[PDB]
Amino acid sequence: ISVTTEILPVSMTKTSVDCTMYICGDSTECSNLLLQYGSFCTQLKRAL
Amino acid sequence: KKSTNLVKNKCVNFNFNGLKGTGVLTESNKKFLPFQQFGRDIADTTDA
């Protein structure tokens, strides 16, 4: 009578990202400049 | 230029010798050397 071990992954860690903090940070001028590019943030948020 | 009193433990704007930023200032236990002025983190942003 033998006993064997098998290991299988199931889940994965969940992450969230912020656009303005990563790209611009603590500068308002960069935010006002970045407001005129598009809506990539919506796509990133939806995927995550 | 002018000068102003130092406030701590409140989110404020600071201009240290031309270095502009927004954040909260705290007493530090770090030890510097006579030829050093500030430190940096992994992403080359000032922390001390």
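Going by Swiss-Prot, the residues shown for chain B are 528-575, listed in order.
So this one's electron microscopy, 2.9 Å, going by the header.
The backbone N, Cα and C atoms fix where each Cβ goes, and this holds for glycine too.
Record features (Swiss-Prot):
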- B:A570 to D: In strain: Alpha/B.1.1.7 (VARIANT)
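The secondary structure of B:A570 (variant position), as reduced to three states from DSSP, is coil rather than helix or strand.
Around the Cβ of B:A570 (variant position), a 10 Å sphere holds 5 further Cβ atoms from the protein chains shown.
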